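Colleague: Before I ask anything, here is the structure I am working with.
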Amino acid sequence: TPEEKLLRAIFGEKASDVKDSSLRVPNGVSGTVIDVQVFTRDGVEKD
Amino acid sequence: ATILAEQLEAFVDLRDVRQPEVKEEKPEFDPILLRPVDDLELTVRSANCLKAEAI
Amino acid sequence: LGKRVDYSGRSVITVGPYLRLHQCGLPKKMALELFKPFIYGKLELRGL
Amino acid sequence: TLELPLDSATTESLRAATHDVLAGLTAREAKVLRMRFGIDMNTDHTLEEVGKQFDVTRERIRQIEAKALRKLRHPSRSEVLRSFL
Amino acid sequence: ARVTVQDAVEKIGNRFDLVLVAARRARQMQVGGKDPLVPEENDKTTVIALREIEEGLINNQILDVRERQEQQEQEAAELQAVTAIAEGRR
């Protein structure tokens, strides 16, 4: 939007179409990761 | 025991003229420096040259 | 009947010999959370 | 629809401080937009705005506004326009 | 305990009175700025911090008390009238 370009025009005009909306870590204490599972539409019987 | 000796060298009358602790702590900053260049009232010319030079 | 307070804290209870009859100890981080609207009122007047 | 006390003080300071620093700008381009809808009612008249400043034609009706837009980047601490959207 | 606190309840024959003496007036000092306070800067609290003193508190103004004066509705009627008070930025 036109009125939006005004704000970012002060702090470096660089408004991309896509952003980074990743799941941020909830409040409290963080920790390491154990395992990682990815099921990109497997040929099995998934619901 | 040497550490204890140095912990008493001020009573043996030795030529050691050194200041203890003269620290002054009062955490302060200048948030006004975090303000953009659009707070100094400039012209369109400078408002386009500076921003083009990573300012 | 019961109105929730907008500013309240809660934690584990411990002892403190350094405290006096008219004194009470409290967590460090909790101090910033509780007196939030107040701490900002002094930081502006200062240099922080 | 009902702003909470947290941002109640923020939104208030983002729609009543731009018209203060606006005066500190080229009289011509600044007075065109300000003295049109800010003091009166309805904007963009074309054949009427040309006789409001008594100067150029209907060409700068779009230029002056555009030139002014990029000048609205000045009000940083103060804001007014950036809230409507 | 605290400074000059038990001395204010012994000087006068009442405790509930001392309350409003440093209540409806104390909170009024802040909403009215600080100019209404005509007494000297002598009667003021002391806060040790950064080798200096701030705030103000109260409980050191109670000296010349009286019986009948003003009602109770004007306390905040002409107060916020003479002084509006607010908050502005550059």
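Chain D is numbered as in Swiss-Prot; the shown residues are, in order, 527-611.
Cβ coordinates are placed from backbone N, Cα and C, and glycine is handled just like the others.
Among the mutagenesis results in Swiss-Prot, D:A553 to D has the note: Disrupts the interaction with Escherichia phage lambda antitermination protein Q. The residue drawn here is the original one. A mutagenesis experiment is reported in Swiss-Prot for this position, D:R596 to D or E, and the note states: 2-fold reduction in activation of class II Crp-dependent promoters.
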Colleague: Ten-angstrom check, please: count other Cβ atoms within 10 Å of the Cβ of D:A553 (mutagenesis position), all chains counted.
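Modeller: Counting Cβ neighbours of D:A553 (mutagenesis position) within 10 Å gives 8.
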Colleague: Note down the number of other Cβ atoms within 10 Å of the Cβ of D:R596 (mutagenesis position), including every protein chain shown.
Modeller: 14
Colleague: Using C-alpha atoms only, work out the spacing between D:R596 (mutagenesis position) and D:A553 (mutagenesis position) and round it to an integer in Å.
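Modeller: D:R596 (mutagenesis position) to D:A553 (mutagenesis position), Cα-Cα distance: 16 Å.
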Colleague: DSSP three-state call for D:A553 (mutagenesis position): helix, strand or coil?
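Modeller: Where D:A553 (mutagenesis position) sits, the three-state DSSP reduction gives helix.
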